[PDB]
Amino acid sequence: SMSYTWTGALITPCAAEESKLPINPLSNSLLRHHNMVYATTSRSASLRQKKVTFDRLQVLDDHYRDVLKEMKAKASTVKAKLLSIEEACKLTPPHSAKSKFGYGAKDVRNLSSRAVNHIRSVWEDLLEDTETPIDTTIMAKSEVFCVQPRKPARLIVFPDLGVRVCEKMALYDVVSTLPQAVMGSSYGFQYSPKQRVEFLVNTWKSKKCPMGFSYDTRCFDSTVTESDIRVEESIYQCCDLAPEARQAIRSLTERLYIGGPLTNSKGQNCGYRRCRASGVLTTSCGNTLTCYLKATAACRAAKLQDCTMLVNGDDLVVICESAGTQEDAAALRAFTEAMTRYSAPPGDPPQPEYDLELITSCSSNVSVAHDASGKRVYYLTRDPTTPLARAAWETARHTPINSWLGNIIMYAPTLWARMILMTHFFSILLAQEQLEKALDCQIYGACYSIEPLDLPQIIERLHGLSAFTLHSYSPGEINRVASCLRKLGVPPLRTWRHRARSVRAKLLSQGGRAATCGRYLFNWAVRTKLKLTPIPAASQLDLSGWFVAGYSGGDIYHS
Ligand SMILES: CC(C)N(c1ccc(Oc2ccccc2)cc1C(=O)O)C(=O)[C@H]1CC[C@H](C)CC1
Ligand SMILES: [Mg+2]
C-alpha cells in the first residue's frame, strides 16, 4: 500500500517561520558566512511529501522468520511494568506541545485535575475501543543546516499530549528494556560515545581481516509497513504484561502505530499514513528492532560471515570477516537486494570499508588522537558543519533545545568541540553572567537540564581525563575540520586560542566551579600546563540513565 495518501490540504506552519540566520554581533564571531546557514520551513514540505510517498514492496522469506523467532524468544524473558499516570506525567517535557483538550505541558507535570481526568478517559478509551484510528497532527520540522554544493524540511506525525502520556503508561518500560534484551550488544543506545567507540574498535579487532559498512535506508520511516508494525507488536506481546497494558499496546498498534488520519495545524484533513509515525513513543525502539531484524536476516541471505551489528533506530553499521575485495562487494550487493525485498531499499548505495575511521554511522565516525603520555586514544567525532551551523543559529536566537551543549557533551574530545564550541560558549556565558544557569538539551532524544559549570565532571566521567589533553589528531580529521572552517568562514586556530586564553583567565579568577572549567576545558590553550587530577565530583556522578535507550520522537524528559 501507499506510505501516504494526500487530500490536497497543505502542511501548514503554526506561526512565523525564520529561514535565515539573523545578523548578530555574537553569531558573527563564530561564523562569518551567515548566508550559508538556513533552517527548514513548511515552504519545502511539498518537496518532502513527494519523496516519502510511494508504494511499498515486501517479500518475506525463511531467514526473516527465523531471526524473528530468535528475537521473540529473547523478548520472552521480559517483564514490563506499566507506569501510573503520575510517573508518565513526570516524564513529559515542560515545553511539550499542548493538548487540544484544555491543558498543556505544565498542567500534565503538575498533575492538574483537568489534565489527569482527560488522560484517564483516553486510557479507558484505549481499553474499550480497539479500532477507531487515532488523530495525529503532521508538521514540517524546522532544522538548521549549511548549504551544500538545500534540504527540504522533514515531517513529523504526533498524536495529542493526552495520547502521548498514555503511550508512556503502557510502553515506557517496554521501549526502555526490550531492545537491549532482544539485540544485546547490537543495541547502540546502551553505549555512551566512549563505549560506542570501544565496542566498534574491539569488534573491528576481533576480526582476522575486518570489513565494515554503513547502510542508509532511503526514508526508513516510510518503508516501514503495516506488517512490520504488527511484527513489532508481536515482539512486545512476548512480554509479561498487565492486562490493561496488553490491551493498550494492541489498541495503540491498530489505532496509532500502523497509521491513521493526518490533520494540519489549521485542523484540515491532510491525508492518511500507512507507515511509521516519527513522533510516537515506539518510534526509536520500533525502528531499531525492524532494522536489526531485516539486516540480520539480510546478512544470512548474503552469506556475509561473522557479522556484528550496531543499530540505533534506522541507523545501521555492520562489521564482518572479509572474504576478499570481489567477494565482499558481491556479498554487499546481495545484502542490499535482501534488504530491498524486506522493504528497506538503500538511499546511498553501501560500499565496503576496510578502514575503520572512514565508516560513518550515527552521523559519526571513530578516529584517534593522543594524550599527555603520548598513547593513542580512540574517540568519537563527526564532520562539524551541522553542529557549528546550529551553534551559530542558537547563538543568534533562543531555542528550546541547545544542541551546542549536547554537542559539547557528546564530542568533548574532538578538536572542533574544544577549540570552537567551548571557547565560543564559555566566553558568551561569562559575559552575560549566566554560567550558573541550567540549559535544556537532548541526548539520544531524551531531554535533560544541565548546568554548564558541571561540564568538567560530566566530561571526565564519560570520556576520561584524556579529553582535556588529547592532541596530535589524525591528518584526516585535521583536513576535515580545516576545510570546514574555510567553508563556513570560521576564525582560525590562532584567533580561537587567543579567545580561549582570555576566557580561561577570566574563569580562573572567579574560582569555584568556573575555575574548574578554566583549568580543564582550556588547558590546551596555555603553554604552562596545569596538572589535571581526577575531579571528585566525577566519582559521585550518576550518569547511567543517560545511555539506556533511544527516545527520539518519544516526547521524553528525564527530570
Ligand atoms: C600540534 C598542535 C599545534 N595542535 C594542533 C593545532 C592545529 C591542528 O589542526 C588544525 C588545522 C586547521 C584548523 C583547525 C585545526 C591540529 C593540532 C593537533 O593537536 O593535531 C594543538 O595543540 C591543538 C590541541 C587541541 C586544541 C583544542 C587545539 C590545539
Ligand atoms: Mg536513512
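For chain A, we keep the numbers from Swiss-Prot: what you see runs 2420-2568, 2573-2982, in order.
Including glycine, each Cβ sits where the backbone N, Cα and C put it.
Swiss-Prot lists 2633-2751 with the feature domain 'RdRp catalytic', giving sequence analysis as the kind of evidence.
Reduced to three states, the DSSP call for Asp2639 (Mg(2+) 2 binding site) is coil. Feature annotation from Swiss-Prot assigns Mg(2+) 2 binding site to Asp2639, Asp2737, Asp2738; the stated evidence is similarity to another entry.
Among the natural variants in Swiss-Prot, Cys2785 to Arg has the note: In strain: Isolate pCV-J4L2S. The residue drawn here is the original one. Taking a C-beta cut-off of under 8 Å and a sequence gap of six or more, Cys2785 (variant position) has these contacts in its own chain: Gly2611, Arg2619, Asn2735, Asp2738, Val2740. DSSP gives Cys2785 (variant position) a coil state; it is part of no helix or strand.
Per Swiss-Prot, natural variant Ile2824 to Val is noted as: In strain: Isolate pCV-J4L2S. DSSP assigns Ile2824 (variant position) to coil in the three-state reduction, outside any helix or strand. Non-local contacts of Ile2824 (variant position) by the CB criterion (under 8 A, 6+ apart in sequence, same chain) comprise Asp2863, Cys2864, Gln2865, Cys2870.
Among the recorded positions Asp2639, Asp2738, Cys2785, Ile2824, the residues whose Cβ sits under 6 Å from any atom of ligand 2 are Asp2639. For the recorded site, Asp2738 (Mg(2+) 2 binding site), the DSSP three-state label reads strand. Listed in sequence order, the residues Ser2637, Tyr2638, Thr2640, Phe2643, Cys2714, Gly2736, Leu2739 complete the 8 Å Cβ shell around the Mg(2+) 2 site centroid, once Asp2639, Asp2737, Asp2738 themselves are left out. Residue counts for the domain 'RdRp catalytic' (2633-2751) under DSSP, helix first, then strand, then coil, are 54 helix, 32 strand, 33 coil.
Most buried of the binding-site residues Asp2639, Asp2737, judged by other Cβ atoms within 10 Å, is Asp2737.
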